[PDB]
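Below is one structure, written out as structure tokens, with a few remarks after it.
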Amino acid sequence: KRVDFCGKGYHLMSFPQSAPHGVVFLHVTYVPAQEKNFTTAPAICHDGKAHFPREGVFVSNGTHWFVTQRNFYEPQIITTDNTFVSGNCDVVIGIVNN
Amino acid sequence: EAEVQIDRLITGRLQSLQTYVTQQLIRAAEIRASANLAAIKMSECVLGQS
Amino acid sequence: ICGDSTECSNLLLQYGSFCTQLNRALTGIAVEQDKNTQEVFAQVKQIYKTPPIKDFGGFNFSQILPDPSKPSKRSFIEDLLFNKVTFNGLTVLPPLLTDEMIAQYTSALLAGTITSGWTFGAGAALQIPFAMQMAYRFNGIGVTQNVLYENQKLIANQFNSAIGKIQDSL
Amino acid sequence: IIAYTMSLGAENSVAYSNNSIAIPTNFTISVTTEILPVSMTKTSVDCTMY
Ligand SMILES: *[C@@H]1O[C@H](CO)[C@@H](O[C@@H]2O[C@H](CO)[C@@H](O)[C@H](O)[C@H]2NC(C)=O)[C@H](O)[C@H]1NC(C)=O
Ligand SMILES: *[C@@H]1O[C@H](CO)[C@@H](O[C@@H]2O[C@H](CO)[C@@H](O)[C@H](O)[C@H]2NC(C)=O)[C@H](O)[C@H]1NC(C)=O
Ligand SMILES: *[C@@H]1O[C@H](CO)[C@@H](O[C@@H]2O[C@H](CO)[C@@H](O)[C@H](O)[C@H]2NC(C)=O)[C@H](O)[C@H]1NC(C)=O
Ligand SMILES: *[C@@H]1O[C@H](CO)[C@@H](O[C@@H]2O[C@H](CO)[C@@H](O)[C@H](O)[C@H]2NC(C)=O)[C@H](O)[C@H]1NC(C)=O
Ligand SMILES: *[C@@H]1O[C@H](CO)[C@@H](O[C@@H]2O[C@H](CO)[C@@H](O)[C@H](O)[C@H]2NC(C)=O)[C@H](O)[C@H]1NC(C)=O
Ligand SMILES: *[C@@H]1O[C@H](CO)[C@@H](O)[C@H](O)[C@H]1NC(C)=O
């Protein structure tokens, strides 16, 4: 888990090979690509309450709002099963109505 | 005997120079260890949460 | 050793190649130093810059970002650090990386980590609003992200007070 | 043979805002090497013979 210890990226595994007076590691790493642009918001008001995402992040393509995992685009509808509530939408800076 | 005196000077300064070089080598080893530590710290605490 | 004398040189001749061996080590030391600096600082592929308008949810980095006013473009803290700290056949070689370049590396690193987070160390930098980066960083250590959003102002003021205190202490 | 000033790298200004994020949509897998010495030849030198 420690960053850049073995492989520049997210580590998956490694393989050893011998060499006359030393060792050679082959590091297998995961690297993301093909970015995109979206509009975000830290929380969602609903009925006064303020929902936050369990694991993921809120995004929008301009018209609708979705929750995705952070490291790979995969939109999903926002349901009560992937969000949790804490308080009312009056102290957070950046809530959006939905 | 001038060459004898020159020989004395030469060996003395040779010893001094060699001692200087050896101290430099030891200190360089210390600094290299510290630099490796710094690189690790800066790659693991700056570029990500530890 | 000889101080520009011929007979001394002739006498020194019969000692073999001590001086080649000696001078072969100092070169290794110098190359080692340059490699040390390069591998410590040159951790990034590109050079990032911060946007002109700066609204990081209330956090105040003015003491840390470089100041264009000074010629060296070093920040206030770097300037304090630089202010505080203090031939006969020997030579001192200049380092390969001048201090301005080192400052540029530090500025690139710091702008990247302000804007992108950790993502710029793995692939390409991805922008992320600073508040919901601190939210992820709380979520990293166990505290849910709710806490940050409900105490943003206090957290920002505490950070600013801490940075001012460190400024005065230095 | 030319002499010039070293270039630290490229120059990009990441488009920071306060309500915009970037999310990757694809991935790649990279295999890279790393070489580390672990040993050197064992050598013995006699005093008297030398
Ligand atoms: C944003 O994404 C949503 C989700 O797919 C899009 O809404 C759908 O768009 C398709 C396009 O033909 C329609 O067939 C669907 O009926 C839409 N969904 C619903 C529930 O009506 C939306 O078009 C996207 N908008 C932008 C600007 O990308
Ligand atoms: C993101 O930044 C924009 C920058 O303008 C903020 O927009 C300002 O919002 C306040 C209060 O909502 C208004 O009084 C200002 O007039 C807005 N600016 C302009 C130019 O109109 C926005 O509030 C910020 N949002 C978040 C979540 O930080
Ligand atoms: C989200 O919806 C709530 C209620 O539907 C809005 O709250 C009202 O906003 C109007 C316009 O600013 C005020 O006159 C009312 O006093 C607010 N409260 C109520 C109970 O109506 C809120 O403005 C919406 N959010 C946004 C960003 O428009
Ligand atoms: C961030 O903190 C600095 C303090 O170092 C603020 O700079 C001060 O700004 C006030 C008015 O804006 C001036 O009266 C002071 O003289 C400034 N101090 C220095 C040392 O220059 C800066 O304004 C803060 N940032 C924001 C956005 O408020
Ligand atoms: C993710 O990237 C891979 C690698 O480029 C894409 O797979 C390529 O697709 C093109 C178009 O069909 C082919 O010509 C290449 O041969 C494919 N590469 C390999 C290694 O098979 C893939 O399409 C991308 N995913 C998405 C959703 O765009
Ligand atoms: C997002 O939009 C900005 C401004 O239009 C642009 O500079 C940036 O390149 C876009 N992001 C990506 C990943 O292209």
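Per Swiss-Prot, chain A residues shown: 1038-1135, in order.
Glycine is no exception: its Cβ is also placed from the backbone N, Cα and C atoms.
Among the natural variants that Swiss-Prot reports, A:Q1071 to H is described with the note: In strain: Kappa/B.1.617.1. Quoted from Swiss-Prot for the published natural variant A:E1092 to K: In strain: Theta/P.3. In Swiss-Prot, a natural variant is listed as A:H1101 to Y, annotated with the note In strain: Theta/P.3. Where Swiss-Prot documents A:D1118 to H as a natural variant, the accompanying text is: In strain: Alpha/B.1.1.7.
When the neighbouring Cβ atoms lying within 10 Å are counted for each of the variant positions (A:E1092, A:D1118), the highest count belongs to A:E1092.
Note on proximity: among A:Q1071, A:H1101, A:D1118, the variant positions of the record, the Cα nearest A:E1092 (variant position) is that of A:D1118. Contact with chain D, taken as any Cβ pair under 8 Å, is found for none of the variant positions A:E1092, A:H1101, A:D1118. Rounded to a whole number, the distance between the Cα atoms of A:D1118 (variant position) and A:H1101 (variant position) is 18 Å. Candidate variant positions: A:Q1071, A:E1092, A:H1101, A:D1118. Not one of them has a Cβ under 6 Å from ligand 6. There are 11 other CB atoms within 10 A of the CB of A:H1101 (variant position), with all protein chains counted. Recorded residues A:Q1071 (variant position) and A:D1118 (variant position) have their alpha carbons 29 Å apart, per Cα-Cα distance. Other C-beta atoms found within 10 angstroms of the C-beta of A:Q1071 (variant position) number 12, with every protein chain shown included. With respect to ligand 1, the variant positions A:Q1071, A:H1101, A:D1118 contribute A:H1101 as residues with a C-beta closer than 6 angstroms to one of its atoms, given in sequence order.
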